[PDB]
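Here is the structure we will look at.
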Amino acid sequence: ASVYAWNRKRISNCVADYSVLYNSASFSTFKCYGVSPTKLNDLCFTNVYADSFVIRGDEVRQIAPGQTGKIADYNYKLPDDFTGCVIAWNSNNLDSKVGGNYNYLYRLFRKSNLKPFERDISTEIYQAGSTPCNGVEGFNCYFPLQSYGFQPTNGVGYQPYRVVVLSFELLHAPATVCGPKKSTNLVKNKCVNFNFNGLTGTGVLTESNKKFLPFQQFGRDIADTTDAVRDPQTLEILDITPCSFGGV
Amino acid sequence: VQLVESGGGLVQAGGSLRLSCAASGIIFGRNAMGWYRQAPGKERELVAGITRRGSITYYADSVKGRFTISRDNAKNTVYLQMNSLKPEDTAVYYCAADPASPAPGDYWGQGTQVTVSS
Amino acid sequence: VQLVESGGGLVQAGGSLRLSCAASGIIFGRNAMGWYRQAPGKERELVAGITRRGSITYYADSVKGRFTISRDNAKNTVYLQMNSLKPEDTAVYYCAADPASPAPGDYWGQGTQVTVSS
Amino acid sequence: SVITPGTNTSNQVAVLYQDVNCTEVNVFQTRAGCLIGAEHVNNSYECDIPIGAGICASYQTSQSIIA
Amino acid sequence: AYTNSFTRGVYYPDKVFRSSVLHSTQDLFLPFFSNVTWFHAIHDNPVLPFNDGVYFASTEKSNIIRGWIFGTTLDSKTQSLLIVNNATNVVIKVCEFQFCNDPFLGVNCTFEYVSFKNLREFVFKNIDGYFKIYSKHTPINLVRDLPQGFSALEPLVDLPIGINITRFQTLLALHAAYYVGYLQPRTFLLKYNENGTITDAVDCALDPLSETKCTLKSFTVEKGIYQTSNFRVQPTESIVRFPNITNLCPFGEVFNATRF
Ligand SMILES: *[C@@H]1O[C@H](CO)[C@@H](O[C@@H]2O[C@H](CO)[C@@H](O)[C@H](O)[C@H]2NC(C)=O)[C@H](O)[C@H]1NC(C)=O
Ligand SMILES: *[C@@H]1O[C@H](CO)[C@@H](O)[C@H](O)[C@H]1NC(C)=O
Ligand SMILES: *[C@@H]1O[C@H](CO)[C@@H](O)[C@H](O)[C@H]1NC(C)=O
Ligand SMILES: *[C@@H]1O[C@H](CO)[C@@H](O)[C@H](O)[C@H]1NC(C)=O
Ligand SMILES: *[C@@H]1O[C@H](CO)[C@@H](O)[C@H](O)[C@H]1NC(C)=O
Ligand SMILES: *[C@@H]1O[C@H](CO)[C@@H](O)[C@H](O)[C@H]1NC(C)=O
Ligand SMILES: *[C@@H]1O[C@H](CO)[C@@H](O)[C@H](O)[C@H]1NC(C)=O
Ligand SMILES: *[C@@H]1O[C@H](CO)[C@@H](O)[C@H](O)[C@H]1NC(C)=O
């Protein structure tokens, strides 16, 4: 998609192998915020979103949280607290065309700045001047979208780049996307090092009487330490008792 | 990034003169393009412009009856035709996007000189 | 970064056809190089490959008796010779390193079309 | 601050705006602040809920808060 | 006409189990004792605004109310949501659909799913594209107004659709009483019993006693004086003052200079 009208695709209900992208060494950038690359395979997410678009090379630097510029403000804005990875690569031999690829559009004119993650695909003529445009181009009346006109002979700052912004919902809510991990069996009344959908700690798993309502996944303490979980494979609730300790 | 101009030269008032220019896709793909001019004693102004879509044209009122603006999207070129040129039209003509920034970094080509004698 | 291919064209089944390609040192210096092919109805596969050192060759079993792979380290080129081509061999052939990434950023050349008629 | 009898007796409360004028906020202007909702009376009792500057409040008779 | 929100409109705010605890949270809840509007599809079903979450309830006998529409202009320009029980099972679809302004039952696309005696109580909100539906179904002995009492609603539906909702309409079968209220960003003290069911709640900004109850994290307040908040006088207008200079300075001149 054109950056002014970027696409979004939802990722859910899967095993997400992120090593395929990370270790490909085929990207100009792979910058993660809130998570480190390679740790992604040990995480679970509720939903994962992949936003995609084409921008010119000098603009790759605008796809960042807290960043400003013509794309950051009129085409694709990321929030200051964004968690995710911005992955991009050069497409000079794919999207650039001889004579110019004018299919990709960006917004140059807008009345105000965009909110994080929204879209504006209006074609309303921009009222640059004082005399109402009434939908028609003319002096101080502009069509809001511009083409890139990408050519194979352009320098890098003007070569097209394909950008995928991968957004991670690291929420308390049940995961639908988990990395390529293998499971083990449950035990009861023993001290174990556990991992339930990315939730980790050390403790003793026992049968719980804390009936969880159908939408609840774990119980929580005063100190934010969890104290019960719904097992990811079998619908039973386990209590987590800390392993015994004391002064000596 | 790249803008060129041609079709200038010295003519006597009257007759006709056709200017031509070209641009890389970076500018050619903009919503609209046109011609601007400068001369000793006067600043830069937009003379005429044509949009990328719909071939919509407009002219400054002062030039409306003698100037014609056109473009060719297959060639990545823009043209300005003057019919019956006047001494007042002596200027350097430039190729650029219809909206433009006053900043020094907004790229302009060299421009082509049109001179009109008595 | 630069991969080119040639030696394609239309032939009748039987006869012979020699493909050729070249690469910049960035790819040519890789441990091994070979040829890949694609066609409507089927995905990309490695047909044959040759190493940089020792000129060690290997072939997909399905092509082993009719395809020959070779390289020239002075010229920075790789070749694939087909002897008695079959209609099933119609494909676009590509030059690339034997290991390759599925990522969109792992550079491929345009490829050359080989067409084999009845 | 909220001046209240316990909730096992009544849900009626009085509110004290500390160190302010009643013209800026059954209103009693005192030194502690502006006391709103308690009825000021000319009788006396010992002290139940202290407010300050000699003033206490209590809940009594059909019962309301007095100061 | 309006009714009194007698502790109705409370639901479980997250998917975390809690029990035997008074927990302070913040969410869009029906304010306690708010004014809920009466509607009757007798002798209309106006399209109503969706402010920032909406509270609904209906009184039933024969499932006369069978669905709802949430969207904006409802004329195939943006995404909008149609939910219908169909007197069979539930079908949910979201697309740029053209609607009738008088849809009824008898007696481009983003999402598709296929599945008085009592009162249905439910709420809706839309957070970051997720349309969240909460509800309960209880018996009533009241035949016009809404029942009093407290029991929290449970989540049923949580869908990442991206639906733009500013307006809505109730869908009824025709040959009829329902209520609409609004949710607010309020702080509540929620009381979870030993089974994690919310059995009570304090609306922390209803009045000074509730304020005290939230301050002290309790549903019981002892005799005495508690300091719960601060009084602050608010500004009524802003004042902006700069010298009345009409002169502009040569900023352009240091960028457009002939020579550096
Ligand atoms: C849902 O549609 C409404 C229009 O009916 C959008 O409201 C406009 O939002 C912009 C924000 O930049 C304001 O400047 C306009 O004044 C609003 N118009 C009206 C009539 O209120 C709203 O943003 C859309 N929302 C989504 C997807 O949240
Ligand atoms: C509160 O009132 C109840 C009667 O409703 C009584 O049984 C209880 O003992 C009272 N508690 C206190 C602390 O006064
Ligand atoms: C409140 O203001 C009035 C004047 O309007 C003044 O007479 C009175 O003493 C003030 N009271 C306090 C507590 O400041
Ligand atoms: C207290 O007595 C005075 C007369 O001395 C009277 O004006 C005032 O209203 C009385 N106030 C109360 C609360 O009884
Ligand atoms: C709420 O209803 C009561 C009558 O029960 C009425 O007096 C009050 O003004 C209404 N509130 C609003 C905001 O309309
Ligand atoms: C889908 O949206 C496009 C605009 O993006 C519009 O041209 C097309 O007609 C729409 N299709 C349908 C079936 O509404
Ligand atoms: C909790 O559940 C038990 C049944 O397991 C029931 O007897 C008890 O009354 C319930 N407690 C509450 C407060 O509802
Ligand atoms: C602001 O207005 C006052 C009143 O007319 C005038 O005396 C003063 O000089 C003005 N300031 C400027 C910067 O012009």
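So for chain E, numbering is Swiss-Prot's, and the shown residues are 27-69, 80-143, 165-172, 186-245, 263-347, in order.
Looks like electron microscopy, 3.0 Å, at least that's what the header says.
From the backbone N, Cα and C atoms, a Cβ is placed for every residue, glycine too.
One natural variant catalogued in Swiss-Prot, E:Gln52 to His, is accompanied by this note: In strain: Omicron/EG.5.1. Using a 10 Å Cβ-Cβ cutoff, E:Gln52 (variant position) registers 11 neighbours.
Experimental mutagenesis at this site is recorded by Swiss-Prot as E:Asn121 to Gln, annotated: Partial loss of biliverdin affinity. When Cβ atoms from all protein chains are considered, those within 10 Å of E:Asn121 (mutagenesis position) total 16, not counting its own.
Residues near E:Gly339 (variant position) in space but far in sequence (CB under 8 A, at least 6 apart, same chain): none are found. As a natural variant entry, E:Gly339 to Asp appears in Swiss-Prot alongside the note: In strain: Omicron/BA.1, Omicron/BA.2, Omicron/BA.2.12.1, Omicron/BA.4, Omicron/BA.5, Omicron/BQ.1.1.
E:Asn343 (mutagenesis position) falls within neither a helix nor a strand when secondary structure is assigned with DSSP, and so counts as coil. While the structure shown retains the original residue, Swiss-Prot records the mutagenesis experiment E:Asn343 to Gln with this note: Reduced viral infectivity.
Annotated pair E:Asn121 (mutagenesis position) and E:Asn343 (mutagenesis position), C-alpha to C-alpha distance, rounded: 68 Å. In sequence order, the recorded positions near chain B (CB to CB under 8 A) are E:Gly339, E:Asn343, out of E:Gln52, E:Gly339, E:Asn343.
DSSP gives E:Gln52 (variant position) a strand state. E:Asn343 (mutagenesis position) sits 55 Å from E:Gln52 (variant position), taking the C-alpha atoms as the reference points.
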